[PDB]
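Novice: Below is one structure. I have some questions about it.
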Amino acid sequence: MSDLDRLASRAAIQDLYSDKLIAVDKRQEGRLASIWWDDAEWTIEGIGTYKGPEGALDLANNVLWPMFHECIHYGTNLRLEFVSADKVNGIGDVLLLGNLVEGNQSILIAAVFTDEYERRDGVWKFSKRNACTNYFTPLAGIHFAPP
Amino acid sequence: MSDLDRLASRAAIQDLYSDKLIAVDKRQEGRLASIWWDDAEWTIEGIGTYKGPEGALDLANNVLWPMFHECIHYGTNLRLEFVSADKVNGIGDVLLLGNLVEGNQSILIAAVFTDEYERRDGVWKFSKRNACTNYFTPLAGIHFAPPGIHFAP
Amino acid sequence: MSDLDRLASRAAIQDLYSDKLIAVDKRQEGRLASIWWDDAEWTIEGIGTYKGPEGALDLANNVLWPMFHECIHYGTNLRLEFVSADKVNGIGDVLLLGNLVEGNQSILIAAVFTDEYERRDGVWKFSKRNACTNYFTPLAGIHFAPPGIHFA
C-alpha cells in the first residue's frame with residue numbers, strides 16, 4: 001500500500017529532524033551536511049539564511065559552535081503534513097540547554113521549527129527550515145556542569 | 001496485516017498527542033477541537049473536566065489561554081497499550097514552560113497524561129485524557145523572554 | 001517489503017527506550033525487568049555495570065530509587081542504525097528533573113544513551129545500555145514540588 005511508503009517516509013523525516021539536533025550538539029559535520037538539499041534554505045531568525053550543506057557548515061562552524069562551550073537540543077512535538085507523497089510541511093519544538101562562551105553563561109532556549117522536506121529519487125532531505133527563538137533565558141545563578 | 005494497521009494507528013495517535021499540545025501552545029482553535037469525540041472527556045486535576053470539542057474550546061478560551069501570556073508543552077515518552085484494534089490506553093510525560101499572566105511569573109510544570117484513544121470509522125481521536133501535575137514551580141529570578149529582552153536593564 | 005519488519009522493529013525499540021524511563025520514574029519493577037536480556041549490560045558512568053533483568057532491579061532498588069524522592073526522565077532524539085535485521089545501535093538524549101534525598105535538592109541532569117538492541121526469536125530487548133551524564137546541576141532557589149505546596 002501507500003501507507004507503508006508513508007510510514008517509511010515519517011521514519012526517514014524523524015531521522016532528519018533528530019540528525020540535525022545530534023549533529024549540532026555532538027559537532028558532527030558529515031551528519032549535519034547530509035540532511036540538506038543543495039538548494040535548501042536554513043534560516044535562524046536574528047542570524048540569517050544559509051543555503052545547502054555548505055551553508056549549514058558555515059552557520060555551524062562560524063556561529064553556532066563558537067557561540068557555545070556545549071549545548072543539548074531536545075526535539076519534540078514533530079508534526080508532519082504530507083502535501084504529497086514527496087513533500088511534507090513539518091512543525092517542531094526544541095528545548096535547548098547550554099553554556100554560552102560569552103559570559104560563560106548557562107541559558108535555556110525554547111524555539112519553534114517550521115520545516116519543509118522533499119523526497120528526490122527515493123531520498124528525503126530538508127528543503128527548508130525556519131527557526132524562531134521564543135525564549136532565550138540566562139539562568140540567573142545556576143551553572144550547568146558535569147558531575 | 002494488522003501489523004501495518006498497528007503501525008499506522010500508532011502514527012495517528014502520536015499526531016493526536018502532539019496536536020493537543022501544539023493547539024494549546026499555538027492557540028489554534030481548529031486543531032484543538034478536531035482531536036476529540038463528542039463524548040470525549042478532558043480532565044486536568046485542579047482545573048476540572050470538560051467534554052467534547054466545545055468543552056476543549058471552553059477550557060482553552062476561558063482558562064488556559066487567559067492563564068498564560070504564552071506557554072510551551074514538550075511531550076515525550078508516549079507509550080501505547082492496544083486494548084483492541086480500535087481502543088488504546090496511553091501514558092505520556094510533558095514538560096511545560098510558560099509565563100503566568102497573574103504576576104507575569106515564569107513557571108515549570110511536569111505532568112503525566114493518562115489517555116484513552118478511540119477509532120470510529122477509520123478515524124482516531126481522544127476518548128479521554130487525564131492530566132496530573134507532579135511539579136508546579138514558579139521560577140526564582142528567572143523570567144522566560146524573547147532574545148531581545150536581553151540587553152534591556 | 002520487510003520495511004514493515006524494520007518499521008515494526010523501530011516501534012518495539014522505541015517502547016524499550018520509553019519503558020526504561022517510565023519504569024524508573026513510576027517505580028515499576030515489572031516494567032524495568034522486562035526490557036533487558038539476561039546477558040544485558042546496563043552501565044551508568046560514575047556508578048557501575050549491572051547485568052540482566054536482575055542487576056537492573058539491583059541498580060534500581062539500591063541506587064537510583066533510594067537516591068531520589070521522585071524524578072522524571074524526558075527522553076528525546078532517539079536515532080537508530082540497523083547493524084543486522086536483528087541487531088541495532090541507538091543513541092538518545094535525556095532530560096532528567098528530580099529531588100535528591102541528599103539535601104532535598106532539586107537537580108537537572110542531561111545525559112546521553114549509547115544503546116544496543118538485540119532481537120532473539122521475534123522479541124526485541126536491550127542487549128546493552130551506556131548512560132553518560134553531561135550536566136548534573138543543583139538548581140539554586142528552586143524546589144520542585146506538587147502544586148498544593150505553593151499554597152500557604
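Recorded method is X-ray crystallography, 2.2 Å.
The backbone N, Cα and C atoms fix where each Cβ goes, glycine too.
Reproduced below are the annotations present in Swiss-Prot:
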MUTAGEN   A:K20 to Q  3% of wild-type activity
MUTAGEN   A:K20 to M  69% of wild-type activity
MUTAGEN   A:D25 to N or L  Loss of activity
ACT_SITE  A:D25  active site
MUTAGEN   A:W42 to L  5% of wild-type activity
MUTAGEN   A:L64 to A  Loss of activity
MUTAGEN   A:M67 to A  No change in activity
MUTAGEN   A:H73 to Q  Loss of activity
ACT_SITE  A:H73  active site, proton acceptor
MUTAGEN   A:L96 to A  10% of wild-type activity
MUTAGEN   A:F113 to Y  1% of wild-type activity
MUTAGEN   A:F113 to L  38% of wild-type activity
MUTAGEN   A:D115 to L  69% of wild-type activity
MUTAGEN   A:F144 to L  No change in activity
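If you look at the structure here, what lies around each of the features I listed?
Specialist: Applying an 8 A CB threshold to same-chain residues 6+ apart, the list for A:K20 (mutagenesis position) reads A:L32, A:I35, A:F126, A:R129.
When other Cβ atoms within 10 Å of the Cβ of A:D25 (mutagenesis position) are tallied across all protein chains shown, the result is 22.
Residue density at A:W42 (mutagenesis position): 23 other Cβ atoms are found within 10 A of its Cβ, drawing on all protein chains shown. A:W42 (mutagenesis position) falls within a strand when secondary structure is assigned with DSSP.
Neighbours of A:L64 (mutagenesis position), defined as other CB atoms within 10 A of its CB across all chains, total 17.
Following the DSSP three-state reduction, the secondary structure of A:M67 (mutagenesis position) is helix. Within 10 Å of the C-beta of A:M67 (mutagenesis position) there are 14 other C-beta atoms, taking all protein chains into account.
Using a 10 Å Cβ-Cβ cutoff, A:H73 (mutagenesis position) registers 21 neighbours.
Every protein chain considered, the tally of other Cβ atoms within 10 Å of the Cβ of A:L96 (mutagenesis position) stands at 21.
Within 10 Å of the C-beta atom of A:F113 (mutagenesis position) sit 20 other C-beta atoms, taking all shown protein chains into account. In the three-state DSSP assignment, the secondary structure recorded for A:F113 (mutagenesis position) is strand.
DSSP classifies A:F144 (mutagenesis position) as coil under the three-state reduction.
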Novice: Quick one: of A:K20, A:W42, A:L64, A:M67, which mutagenesis positions have a CB closer than 8 A to some CB in chain C?
Specialist: none
Novice: In angstrom units, rounded to an integer, how far apart are the Cα atoms of A:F144 (mutagenesis position) and A:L96 (mutagenesis position)?
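Specialist: Cα-Cα distance, A:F144 (mutagenesis position) to A:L96 (mutagenesis position): 12 Å.
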Novice: Including all protein chains displayed, how many Cβ atoms other than that of A:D115 (mutagenesis position) lie within 10 Å of its Cβ?
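Specialist: The answer is 22 other Cβ atoms.
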Novice: Nearest of the mutagenesis positions to A:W42 (mutagenesis position) by CA-CA distance, picking from A:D25, A:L64, A:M67, A:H73, A:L96?
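Specialist: Nearest candidate: A:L64.
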Novice: Helix, strand or coil at A:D25 (mutagenesis position), per DSSP?
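Specialist: Reduced to three states, the DSSP call for A:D25 (mutagenesis position) is helix.
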Novice: Going by C-alpha positions, which of the mutagenesis positions (A:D25, A:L64, A:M67, A:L96, A:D115) is nearest A:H73 (mutagenesis position)?
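Specialist: That would be A:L96, nearest by Cα distance.
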